[PDB]
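Colleague: Following this message is one structure expressed as structure tokens.
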Amino acid sequence: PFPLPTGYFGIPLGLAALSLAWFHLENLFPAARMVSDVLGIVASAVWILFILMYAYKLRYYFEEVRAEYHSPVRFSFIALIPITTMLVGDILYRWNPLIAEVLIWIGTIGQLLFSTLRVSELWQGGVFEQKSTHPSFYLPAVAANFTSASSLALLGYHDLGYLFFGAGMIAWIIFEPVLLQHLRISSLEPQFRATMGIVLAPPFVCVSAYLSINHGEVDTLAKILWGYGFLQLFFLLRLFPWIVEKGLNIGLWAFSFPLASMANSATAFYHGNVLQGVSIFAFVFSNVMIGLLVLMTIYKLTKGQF
Amino acid sequence: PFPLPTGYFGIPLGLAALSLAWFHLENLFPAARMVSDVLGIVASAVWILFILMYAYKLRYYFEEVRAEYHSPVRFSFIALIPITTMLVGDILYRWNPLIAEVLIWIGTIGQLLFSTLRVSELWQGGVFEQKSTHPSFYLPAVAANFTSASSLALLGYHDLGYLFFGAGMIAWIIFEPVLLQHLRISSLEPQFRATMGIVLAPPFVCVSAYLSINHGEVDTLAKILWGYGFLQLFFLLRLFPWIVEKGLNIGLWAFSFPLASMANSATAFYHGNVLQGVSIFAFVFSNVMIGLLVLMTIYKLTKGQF
Amino acid sequence: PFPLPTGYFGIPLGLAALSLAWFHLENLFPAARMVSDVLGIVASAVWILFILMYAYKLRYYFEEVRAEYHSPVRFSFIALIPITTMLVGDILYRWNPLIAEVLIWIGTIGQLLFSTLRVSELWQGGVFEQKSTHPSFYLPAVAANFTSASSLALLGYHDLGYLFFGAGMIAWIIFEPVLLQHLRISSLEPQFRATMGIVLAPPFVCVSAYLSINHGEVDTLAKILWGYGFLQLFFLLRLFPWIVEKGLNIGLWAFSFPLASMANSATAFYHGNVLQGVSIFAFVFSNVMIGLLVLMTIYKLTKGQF
Ligand SMILES: CCCCCCCCO[C@@H]1O[C@H](CO)[C@@H](O)[C@H](O)[C@H]1O
Ligand SMILES: CCCCCCCCO[C@@H]1O[C@H](CO)[C@@H](O)[C@H](O)[C@H]1O
Ligand SMILES: CCCCCCCCO[C@@H]1O[C@H](CO)[C@@H](O)[C@H](O)[C@H]1O
Ligand SMILES: CCCCCCCCO[C@@H]1O[C@H](CO)[C@@H](O)[C@H](O)[C@H]1O
Ligand SMILES: CCCCCCCCO[C@@H]1O[C@H](CO)[C@@H](O)[C@H](O)[C@H]1O
Ligand SMILES: CCCCCCCCO[C@@H]1O[C@H](CO)[C@@H](O)[C@H](O)[C@H]1O
Ligand SMILES: CCCCCCCCO[C@@H]1O[C@H](CO)[C@@H](O)[C@H](O)[C@H]1O
Ligand SMILES: CCCCCCCCO[C@@H]1O[C@H](CO)[C@@H](O)[C@H](O)[C@H]1O
Ligand SMILES: CCCCCCCCO[C@@H]1O[C@H](CO)[C@@H](O)[C@H](O)[C@H]1O
Ligand SMILES: CCCCCCCCO[C@@H]1O[C@H](CO)[C@@H](O)[C@H](O)[C@H]1O
Ligand SMILES: CCCCCCCCO[C@@H]1O[C@H](CO)[C@@H](O)[C@H](O)[C@H]1O
Ligand SMILES: CCCCCCCCO[C@@H]1O[C@H](CO)[C@@H](O)[C@H](O)[C@H]1O
Ligand SMILES: CCCCCCCCO[C@@H]1O[C@H](CO)[C@@H](O)[C@H](O)[C@H]1O
Ligand SMILES: CCCCCCCCO[C@@H]1O[C@H](CO)[C@@H](O)[C@H](O)[C@H]1O
Ligand SMILES: CCCCCCCCO[C@@H]1O[C@H](CO)[C@@H](O)[C@H](O)[C@H]1O
């Protein structure tokens, strides 16, 4: 027996997001559907396993869950559970819209209840500290709302989706200023640096969700978001040797969700005949990086360190 | 004799905003006009009284006014005076556009002069402290600009209104990051917690002003603003027992202005056939809460504690 | 021999921006073209000189360049070099599009490489301090991106321009919150106060770049930006006696770039028949202020203090 570290949900999250990116190429490149289906089935399978393992954690290691929940830093990773649940729902929609819709509502109600209970509680003061100002806060505050937005749009609830989209977008712009100031002043310790990948998530998950809700119209907002997204990509690329100062490790899966979301947005830019060359590069880049994550991960489930 | 506490202007402010919300239902529900007129007359009457009392304060308790003005925290409540003056102008416009226009210009010039003199002065440093980072700052910095925007639009000056709208919207997004970080780190003392209601003001006053300037077109921006607004509403609802830890008190009128503004925006969403169910719920919720404020207040003007 | 202080590039920057503002009036007021050409030639000439002087600095005072580069505050002024280079390119486009395009690409690649190397490096922590939070950070982070956006648009690359525009706009909104909080708490020392002029740059350079990329369409975003821009103008006007507490000095050229950008945006508002009266006032105001800078500067190159 062992208690599953909640951050592991980042793995099926990244693979699910990548399935959806490929799904959106099927009409341009039919073989894309098989690639999407394979990734989607693997993501769903891993999600099922991790859900069962987390159920075990709740039953037999509840005090560990309680402690992560009340931590002003570690609580954020719990949002990965409803986020991944929604993305699995989006995947499954291609086969069974009824089950997909159940998962989407469970994830949406769950994430909203989670943030209403815990994110607001921080405003009581005295628990969260300056050192609690971590990229992971984006998970409950931003990513979860964007995921609800795009999943609700998939179900045909575009205007409700806009509400969640707005919550996520404004929450992002309201937190990032203090996060980047904190990173400038305080050197984030090596053990947390892989979570710098989450800094890439807001702009690309934002544009991906936006394009899902607005019928794929590549407009001025979408281009603005891509621009800041690439800026952050370049910054993180420059920072990569510092990020992995103490070695390559499994936390690097933090980059899969934002990169897959970048790839997803690239399919819409391509369909809209906007920056097609950039779109191709972005889509290929994301896939290569996530492929490397998969390979490094196999070259290790092997050694039994996963 | 006594010096009127400047925050009391929040009362006619909330009632005035609520009059305007009902005014905007008259063509859907004719009886709404009588409700609007009654609220508008009560708001105007209370405003007249409070203005006369504040004139008395300026003449006979000037050092108290001077001290509040120079305080890096308490100065903000003075903005309630021109804000309420503008809203009374919007109300009176239905009966006498000439007087309404005088009040709107007096409030607009007044708030702009006030913020130009005092908000900028803070940037000289050394007076404002980290502990000065309070929700009340939204009054001169954000709410006053949105109110000018919507009042100018009422008078037919839409493009000038957009200038004030932009000032308020960007000022909001520029202050909120540091406010929420401060609330996370430092527990706001009980005596100030009722002013957490002002945190609800920016998104709903923003969307209300926006819809006033853009002819009621419920577009993507409006939906985005509503979404963040509801997020903040849910957060504040969860936080309510903490907000009133030391008891229910008259400061809770801080919630009336934002809730009335939410109600106003809901009339436009309803007219635009966007999220009609949400609109109805929001409009009813605001009215019930403000009704409770009125009742608690009567159950007390009685006991002589007002 | 002497090492040129990098901030001096603000002079040709301001004059170049002003040339472009006048250029945009030529079809309304033909004599505007001669005024534009004169300013453009002077700006270009000064830029050539300063470039040659900075080449000398790199060859013979390299350790001074190294120290400014690694400083978490002084590095920002180096961005003036590619920024001015792009604006000279925009000027020269009227005479030789081939040379103009070379300068625009050199400035764009240069600024992007500069920010990718240095702005991201700050996120490693421990070098940048709270006291490093200065208006000058806007140069590499915001102004350089907007300048690329507008210069790329000039060359016909509107969608690539939108990427740079988005990078600059979001970078602005993400830094300003912490800058204004820092100015409120810590009094900026007199020797740095002239750089308060850079606080005026983001909103006006943003709207100028925006109108360059969107074919001059004066829309809701443009009006919103102008509104916040004027708010900041009024604030800085009120603050001016404090800014020059220790005397008038050459650092006041920090105001030329934002004021010239305001003037440029005013030509587009005027062409669009939006707020024509405001546009005229803004254009005249900027020119008078920059004229005063020129006069104060002559009344001094004289005394040999430049
Ligand atoms: C993902 C789920 C983790 C949920 C753990 C939540 C713990 C809820 O919080 C619990 O609330 C109680 C008040 O009812 C207290 O008595 C407990 O001390 C407290 O830990
Ligand atoms: C993603 C799924 C969300 C699960 C969140 C469960 C949060 C439990 O929340 C708790 O519940 C108590 C009531 O017992 C609260 O009053 C406390 O604030 C809290 O500790
Ligand atoms: C913090 C991020 C800033 C968001 C910038 C929003 C820019 C919205 O841009 C708008 O988009 C429309 C669609 O192409 C345009 O037609 C409008 O002309 C323009 O005002
Ligand atoms: C992120 C979006 C990725 C889209 C992948 C498209 C790859 C196809 O690539 C392209 O195909 C075109 C016609 O199909 C060709 O004419 C182009 O030359 C070629 O670049
Ligand atoms: C801060 C935002 C930076 C975004 C930079 C995008 C870089 C350009 O991207 C590239 O652009 C070329 C245009 O010169 C294309 O020909 C290529 O096909 C494309 O790969
Ligand atoms: C709502 C109105 C309150 C206005 C009080 C403003 C006080 C103005 O400030 C006053 O300015 C003077 C400089 O002229 C000083 O001599 C006084 O010390 C100072 O208090
Ligand atoms: C809402 C109405 C606005 C009233 C604001 C009055 C502000 C008075 O402002 C004062 O005036 C002095 C001149 O005597 C200033 O120079 C000072 O900065 C200030 O203390
Ligand atoms: C900080 C808040 C962010 C503001 C987000 C602005 C989104 C503007 O959104 C825009 O709105 C228009 C009207 O429906 C659209 O048609 C455009 O297609 C889109 O770019
Ligand atoms: C905030 C906006 C509040 C608007 C209140 C509308 C209340 C009317 O309620 C409605 O009236 C319709 C026709 O009038 C009915 O057909 C609907 O069933 C009913 O829900
Ligand atoms: C973070 C933003 C959260 C906004 C959540 C809005 C909740 C839904 O709002 C409700 O939506 C239902 C749709 O299922 C409707 O049928 C109801 O009529 C409406 O009351
Ligand atoms: C505008 C140009 C200024 C460039 C100065 C950049 C200095 C680059 O940084 C240098 O990098 C080296 C690592 O290669 C180190 O050995 C030096 O110590 C370091 O100063
Ligand atoms: C505007 C023109 C940009 C010039 C920026 C040059 C930055 C040099 O950058 C340096 O280069 C090293 C490699 O030697 C880096 O690895 C270091 O991070 C850095 O010190
Ligand atoms: C941080 C700055 C906030 C940006 C606000 C963006 C407002 C975009 O505003 C939009 O602009 C379009 C063009 O006029 C409109 O038609 C749309 O109706 C509206 O949603
Ligand atoms: C920033 C934009 C400045 C534009 C300068 C325009 C100055 C012209 O000024 C104007 O010219 C019009 C016709 O040309 C006249 O009819 C107007 O009365 C007059 O105000
Ligand atoms: C916070 C944003 C403040 C912007 C205020 C702009 C002030 C008005 O600007 C002026 O507006 C008049 C309208 O009364 C015009 O008649 C004038 O021609 C114009 O100069």
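Here chain A follows Swiss-Prot for its numbers: 20-325, in order, are the residues you see.
Method on record in the header is X-ray crystallography, 1.7 Å.
Keep in mind that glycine also has a Cβ here, set from the backbone N, Cα and C atoms.
One mutagenesis experiment named in Swiss-Prot is A:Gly29 to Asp, and its note says Blocks channel. Abolishes ion flux; when associated with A-276. Quoted from Swiss-Prot, the note on mutagenesis experiment A:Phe276 to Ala or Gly is: Constitutively open channel. Abolishes ion flux; when associated with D-29. A:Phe276 to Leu or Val appears in Swiss-Prot as a published mutagenesis result, with the remark: No ion flux while channel is in closed conformation. Under its mutagenesis annotations, Swiss-Prot gives A:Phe276 to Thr the following note: Small constitutive ion flux.
Can you tell me where each of these features sits in this structure?
Modeller: Secondary structure from DSSP puts A:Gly29 (mutagenesis position) in a helix.
Long-range Cβ proximity for A:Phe276 (mutagenesis position), meaning a same-chain Cβ under 8 A and a gap of 6 or more residues, is found for A:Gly29, A:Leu32, A:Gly33, A:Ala36, A:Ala162, A:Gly216, A:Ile217, A:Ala220, A:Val224. When secondary structure is read from DSSP and collapsed to three states, A:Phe276 (mutagenesis position) falls in the helix class.
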Colleague: Taking 10 A as the limit, how many CB atoms besides its own sit near the CB of A:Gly29 (mutagenesis position)?
Modeller: 26
